[PDB]
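Participant: Starting off with a structure, shown below.
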There are 2 protein chains.
Amino acid sequence: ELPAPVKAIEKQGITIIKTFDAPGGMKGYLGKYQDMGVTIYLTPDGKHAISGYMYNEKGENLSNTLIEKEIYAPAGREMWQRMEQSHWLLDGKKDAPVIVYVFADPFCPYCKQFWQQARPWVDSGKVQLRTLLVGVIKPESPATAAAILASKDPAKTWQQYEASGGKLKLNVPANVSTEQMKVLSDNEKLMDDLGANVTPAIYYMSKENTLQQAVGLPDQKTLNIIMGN
Amino acid sequence: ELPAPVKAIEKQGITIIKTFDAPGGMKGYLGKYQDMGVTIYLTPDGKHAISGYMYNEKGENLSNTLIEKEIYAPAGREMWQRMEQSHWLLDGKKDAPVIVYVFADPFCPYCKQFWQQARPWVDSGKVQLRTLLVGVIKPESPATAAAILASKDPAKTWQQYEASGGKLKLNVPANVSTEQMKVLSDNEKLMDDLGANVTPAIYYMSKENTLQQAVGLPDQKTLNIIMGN
């Protein structure tokens, strides 16, 4: 069966995922304790095993890197893809290295405050905000979101809208077009799939491409992390 | 200097105590993170180090054993000795394998309830309670404690006293003898040195002879552990 030392560790509440190659003639075992990832290393003598974190000369926590890359990160990747494939509005340079998605409603105070908080990074060309509009807060939310999508330059209109705190006057069409409705409905479903029904729902990448989330108005630390600072 | 991998771990907030021999050509480092003991193992390749717990074939957490034996346990040993050298009253068989010390005052409800809780273990001959009397709760506490110490068979009188909930009538002398006063004062100082001014203050050994403490009336789990069950 499994080496005795490792079996002893399983009894401490660990469920093994797979084995992997480690340095120094040591064999590695990747597993989980409840929702936490763990790495186990069988010693050369083969009669001992160490549950913990391995660091290299450069000081990198290899265990952490492996755990984030193989356990925490994967599942959310397809979601990041779905957002990229959605009809988002661009705020910032197309080549900005840091990408941040935000599900926003036109009648959402924190959506506007977050928009303002992000200006330094967006204007510097470091961050690009990709907004996925939804109409879920107020009765007029759908029509207003669609009106923005119907404007000559949706991205610019959204920016002006957020900058003005929603005071920007708009040309609201006689009805929501079928395409606009599809966009809103699709975005709302994706947002729902991500687990957060409150706007703004902010998504970004960090920790070995782990899909991260922020809901509501981020505080200073969260803001700096979202911005990739 | 120290191997690079280990130096990286020190930067994570660990202070090294000493090095030690580990299996498989691995070198061990014993240290602390805040008040927590930690063990680090340098890999055979020498370019990696693992911060964690080592288990053997039998399933023993060797790291835990070392940490308890060398870090957590030592400091309190001299205290356990001081209690043994004090004038305690015996409740149970002199050869009972489990020794428990209790600082008690005559006017202490929980002292009496704990005394009752312990009967099964004391009567079975598994546990012996060694009581160090103190007179700190009530004005009459000193005189009453001394009266018990002045009786023909102090240990028996104390047992009867606790069993009767303090209703046992006593012969209270004209004054506290110098020897009795020395005992009470010495016991009070030792109790104070142990960190707990509330009675009952219960002390026992567990986790590689770590001096353990219980204050007040122990709940069912603590009671079973104190009793060595």
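Residues displayed in chain B correspond, in order, to Swiss-Prot positions 19-247.
Method of determination (from the header): X-ray crystallography, 2.0 Å.
In case you wondered, yes, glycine gets a Cβ from its N, Cα and C as well.
Copied straight from Swiss-Prot:
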MUTAGEN   B:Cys126 to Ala  Complete loss of redox activity
MUTAGEN   B:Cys126 to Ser  No loss of chaperone activity; when associated with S-129
MUTAGEN   B:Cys129 to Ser  No loss of chaperone activity; when associated with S-126
MUTAGEN   B:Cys129 to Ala  Partial loss of redox activity. Traps the protein in complex with ErfK, YbiS and YnhG
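Map the listed features onto the structure and describe their local environment.
Facilitator: Under a cutoff of 8 A between CB atoms, and with a sequence separation of 6+ in the same chain, the neighbours of B:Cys126 (mutagenesis position) are B:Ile155, B:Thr217, B:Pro218.
According to DSSP, B:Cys126 (mutagenesis position) sits in a coil region rather than a helix or strand.
When other Cβ atoms within 10 Å of the Cβ of B:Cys129 (mutagenesis position) are tallied across all protein chains shown, the result is 25.
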